[PDB]
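Asker: Structure incoming, see below.
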Amino acid sequence: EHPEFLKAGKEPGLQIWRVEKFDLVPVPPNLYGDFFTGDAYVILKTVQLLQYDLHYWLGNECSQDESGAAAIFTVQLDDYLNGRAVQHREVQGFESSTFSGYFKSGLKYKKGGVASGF
Amino acid sequence: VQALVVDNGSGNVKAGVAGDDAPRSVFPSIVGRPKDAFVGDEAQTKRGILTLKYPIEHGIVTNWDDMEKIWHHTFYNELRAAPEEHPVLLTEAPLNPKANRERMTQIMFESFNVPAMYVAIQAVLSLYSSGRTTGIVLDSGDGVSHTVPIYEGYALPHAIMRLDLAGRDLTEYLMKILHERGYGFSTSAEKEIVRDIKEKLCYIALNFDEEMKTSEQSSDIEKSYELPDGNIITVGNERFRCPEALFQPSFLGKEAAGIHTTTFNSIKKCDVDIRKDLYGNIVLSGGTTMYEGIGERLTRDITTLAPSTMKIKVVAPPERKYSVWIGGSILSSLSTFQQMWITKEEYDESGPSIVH
Ligand SMILES: Nc1ncnc2c1ncn2[C@@H]1O[C@H](COP(=O)(O)OP(=O)(O)OP(=O)(O)O)[C@@H](O)[C@H]1O
Ligand SMILES: [Ca+2]
Ligand SMILES: [Ca+2]
Ligand SMILES: [Mg+2]
């Protein structure tokens, strides 16, 4: 459980969080599709038939605390959804077509990111 | 507020504070008693007057009085942290017996009065530290090796494999084959020297048979090492014959399968629909996976064993020596970790069974 867990998967749509110093922080919706190469993200796609696909996205320059937190948060959100979510690891530049398909404008990357929690 | 992270290794305890990128305390898992006790390095400096025991054998606690001395040493001598004022994350070996988990929980809550604690499987912490929820972890430490398949965050118990062969066997095998050159390392202190020689000079051959031949044709295989007394020792094909035992345990008199075969067998135990994700995510963990050449060699050998349609990827993280500890440090730092730990109040009113 967690404030952002409470919000997760309630309506069809796309929810994107960024790992920020060992926490799961919602990404400003105006930035959806633009991923900081130095950061890691958790993405929940909800479809109404509710089916859940969880993706964790790892930037090429993200730190071990961020990629590790992203993987753990993914497990924990899956558990919160009673394990019904399918988990997907997404590596910068090698993302699944499904993941790229979530973004009308395609995937784009930006230099930098939030600092490591280490 | 700030949790402590303790990885209970057969060879070394790794301890530190949640949020650090590495354990700030690493010491041998040794207890020495006269002819009051001493732990870690202090015990090695007092060999003559102490009897040295290893309370963790092959990853399992077997001497609980000595293990309590190790934990006391961790909190009071290394960390200088009050255990009764910090939550504690402790690691355990894959397939740790129920009774051991319950006993460790009892000792933490009733001898050390920890306010909260959590027990995590070492291999799972390593997979997390690699940024993955699915994969197979090959964790080779000092006293035990395990292959642990993990799917969407959770190990698959029915497919875990234990392999007694690990780093201490390799140190002892190097002690043995060095007699071919005339060296007689046998004492406890000499074994520590040989361990260091192993770590500095050994490597894993891509093809063992070919390496034996190329090494025979010149002296380039030979490399030196300065002993503490100042004399120089030279080591040739022992450099890669020693870790070769990981792949051919017969070198040690053991009938066991090598690490390549064991990983393969562990993947086969999992249903065919998730094997691709394990083959593609073979994650190395622990000090005995630090040999140069291991990923390339393991990739070749598992590719030979596995169906030709599978994509073999062996991942060798540069920090993998402490990835178990790093995984525990990340996990116990998350905003969601508060809800995961067992409190002393919960324990006091439920019992050591609450750990499950
Ligand atoms: N660079 C290296 N090359 C080869 N072996 C190494 C290297 N560094 C450490 N080791 C060996 O790895 C072992 C210690 O690694 P670890 O800390 O993983 O063991 P443990 O985790 O304490 O043992 P277990 O995990 O089996 O209880 C020792 O045998 C040590 O000599
Ligand atoms: Ca970052
Ligand atoms: Ca699931
Ligand atoms: Mg270990």
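The residues of chain B that appear here are 6-40, 52-372 by Swiss-Prot count, in order.
Looks like X-ray crystallography, 1.8 Å, at least that's what the header says.
Any Cβ shown, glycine's included, is placed from N, Cα and C.
Annotated ATP binding site per Swiss-Prot: B:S15, B:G16, B:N17, B:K19, B:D158, B:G159, B:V160, B:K214, B:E215, B:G303, in sequence order, evidence recorded as experimental evidence. The note that Swiss-Prot attaches to the published mutagenesis B:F54 to Y is: Fail to form long filaments. No inorganic phosphate (Pi) release in presence of Ca(2+). Increases Pi release in presence of Mg(2+). No effect of K(+) on Pi release. According to Swiss-Prot, the mutagenesis experiment B:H74 to Q carries the following note: No formation of long filaments. Reduces inorganic phosphate (Pi) release. No effect of Mg(2+) or K(+) on Pi release. Filament elongation rate appears normal. What Swiss-Prot notes for the published mutagenesis of B:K270 to M is this: Forms longer filaments. Increased inorganic phosphate (Pi) release in presence of Mg(2+) which is further increased in presence of K(+). Filament elongation rate is normal. Experimental mutagenesis is annotated in Swiss-Prot for B:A272 to W, with the remark: Forms longer filaments. 18.9-fold increase in inorganic phosphate (Pi) release in presence of Mg(2+). Filament elongation rate is normal. The mutagenesis experiment B:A272 to C is recorded by Swiss-Prot, whose note states: 5-fold increase in inorganic phosphate (Pi) release in presence of Mg(2+).
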Asker: Should B:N17 (ATP binding site) be counted as helix, strand, or coil on the basis of DSSP?
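Answerer: Assignment for B:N17 (ATP binding site) reads strand.
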Asker: Cα-Cα, whole number of Å: B:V160 (ATP binding site) versus B:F54 (mutagenesis position)?
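Answerer: Each residue's Cα considered, B:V160 (ATP binding site) and B:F54 (mutagenesis position) end up 24 Å apart.
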Asker: Where does B:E215 (ATP binding site) sit in the DSSP three-state scheme?
Answerer: helix
Asker: Taking B:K40 and B:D52 as the residues either side of an unmodelled run of 11, what is the Cα-Cα distance to the nearest Å?
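Answerer: The gap of 11 missing residues is bridged by a Cα-Cα distance of 12 Å.
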Asker: Out of the mutagenesis positions B:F54, B:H74, B:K270, B:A272, give me the one sitting nearest to B:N17 (ATP binding site) by CA distance.
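Answerer: Closest by Cα: B:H74.
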Asker: Have a look at the mutagenesis positions B:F54, B:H74, B:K270, B:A272 and say which one has the shortest Cα distance to B:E215 (ATP binding site).
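Answerer: Comparing Cα positions, the candidate nearest B:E215 (ATP binding site) turns out to be B:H74.
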Asker: Hey, how far is B:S15 (ATP binding site) from B:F54 (mutagenesis position), Cα to Cα, in Å?
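Answerer: Between the alpha carbons of B:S15 (ATP binding site) and B:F54 (mutagenesis position) there are 17 Å.
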Asker: Quick one: Cα separation, B:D158 (ATP binding site) versus B:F54 (mutagenesis position), in Å?
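Answerer: Spelling it out, the Cα of B:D158 (ATP binding site) and the Cα of B:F54 (mutagenesis position) are 21 Å apart.
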Asker: Just the number: how many Å between the Cα atoms of B:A272 (mutagenesis position) and B:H74 (mutagenesis position)?
Answerer: 15
Asker: Tell me whether B:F54 (mutagenesis position) sits in a helix, a strand or coil according to DSSP.
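Answerer: The three-state answer is strand.
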Asker: Cα-Cα, whole number of Å: B:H74 (mutagenesis position) versus B:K270 (mutagenesis position)?
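Answerer: Distance between the two Cα atoms comes out at 16 Å.
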Asker: How long is the line from the C-alpha of B:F54 (mutagenesis position) to the C-alpha of B:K270 (mutagenesis position), rounded to the nearest angstrom?
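Answerer: On Cα coordinates alone, these residues lie 34 Å apart.
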Asker: Out of B:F54, B:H74, B:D158, B:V160, B:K270, B:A272, which recorded positions lie by ligand 1, with a C-beta less than 6 Å from some atom of it?
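Answerer: Near the molecule: B:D158, B:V160.
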Asker: Near B:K270 (mutagenesis position), which residues of its chain come within a Cβ-Cβ distance under 8 Å, counting only those 6 or more away in sequence?
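Answerer: When sequence neighbours closer than 6 are ignored, B:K270 (mutagenesis position) has B:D180, B:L181 within Cβ distance under 8 Å.
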